[PDB]
Amino acid sequence: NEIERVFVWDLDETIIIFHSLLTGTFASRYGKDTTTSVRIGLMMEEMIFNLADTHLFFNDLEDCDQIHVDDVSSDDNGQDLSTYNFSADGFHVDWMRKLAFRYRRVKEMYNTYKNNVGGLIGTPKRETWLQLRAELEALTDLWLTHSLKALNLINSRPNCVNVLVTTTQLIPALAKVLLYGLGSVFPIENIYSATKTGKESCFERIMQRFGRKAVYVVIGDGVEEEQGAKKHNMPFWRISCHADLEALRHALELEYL
Ligand SMILES: O=C(N/N=C/c1ccc(Sc2ccccn2)o1)c1cccc(F)c1
């Protein structure tokens, strides 16, 4: 694209793969009730799969772990499949054509229901989650709410864009981004799933797309991408603490990024 700055996000360990929730380590680190945190994480993981299994063809695409939604865009005989019954087909060159049908359908539901999730999963299944969010953000001090301020401050920039790089399979990552509210700030074409190939392959897959005329900045938590972002001359912005986000937003408000 014509974007000048690219912000790569690694929201695992905090948002996408919040494995600190189920392990109970989050409650130990931050002095919260362990049992309450585990219950909220297990319910979230259910609401996600109940959304993915009933709308994004999870059970079909569990092993067919692609890396980008447009990865198999070559084999799609582009046709109006509004009547195509996915439950009654030879699914279990002719298979890749059937496989691409689902990814285009996944994209259609994504781009349609990212600001209307009650239309995808009917209400009150959205009201149940909005209740689930506040119950968790009361433990994380509105971490997802805080991170969206930095995401919208970048999405609102015409020269800047933000992309997502997680290690989950693409479909669950799309389900989490859809529910959690990150759909407005992460375009579906800017979400990469480093499941089988590692984050380095995804980082290299990005720079070939946005070119050498762009300024790449990596925002994440951990060290797995620390060397992965250093070996590609991408400045790493740690994001562990809460003040790290206020400073990040501060550094964004003053055009330092
Ligand atoms: O909020 C979400 N995560 N937060 C994570 C995380 C880790 C560390 C911190 S900072 C902090 C400050 C004080 C007390 C506790 N934490 O936040 C979340 C994630 C996914 C879905 C959702 F709906 C919500």
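All chain A residue numbers match Swiss-Prot; in order, they span 265-356, 374-538.
Structure determined by X-ray crystallography, 3.3 Å.
Each residue, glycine too, has its Cβ placed from N, Cα and C.
Proximity of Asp276 (Mg(2+) binding site) to non-local residues of its own chain (separation of 6 or more, Cβ distance below 8 Å) is seen for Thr447, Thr448, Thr449, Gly501, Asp502, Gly503, given in sequence order. Annotation comment: Swiss-Prot describes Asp274, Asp276, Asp502 as Mg(2+) binding site, evidence class experimental evidence.
Listed in sequence order, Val446, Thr447, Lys480, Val499, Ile500, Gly501, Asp502, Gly503, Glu505, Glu506 are the same-chain residues six or more apart from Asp274 (Mg(2+) binding site) with CB atoms under 8 A from its CB. Taken from Swiss-Prot, the feature active site, nucleophile applies to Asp274.
Residues or ranges marked as active site, proton donor in Swiss-Prot: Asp276. DSSP assigns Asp276 (Mg(2+) binding site) to coil, not to a helix or a strand.
Taking Cβ-Cβ distances under 8 Å and a sequence gap of 6 or more within the same chain, the neighbours of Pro516 (mutagenesis position) are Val498, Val499, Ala510. According to Swiss-Prot, the mutagenesis experiment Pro516 to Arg carries this note: Strongly reduces SIX1 binding.
The Cβ of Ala532 (mutagenesis position) has 13 neighbouring Cβ atoms from other residues within 10 Å, across all protein chains displayed. One mutagenesis experiment catalogued in Swiss-Prot, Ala532 to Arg, is accompanied by this note: Abolishes interaction with SIX1.
According to DSSP, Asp502 (Mg(2+) binding site) is assigned to coil rather than to any helix or strand.
Flanking an unmodelled stretch of 17 residues, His356 and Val374 have Cα atoms 15 Å from one another.
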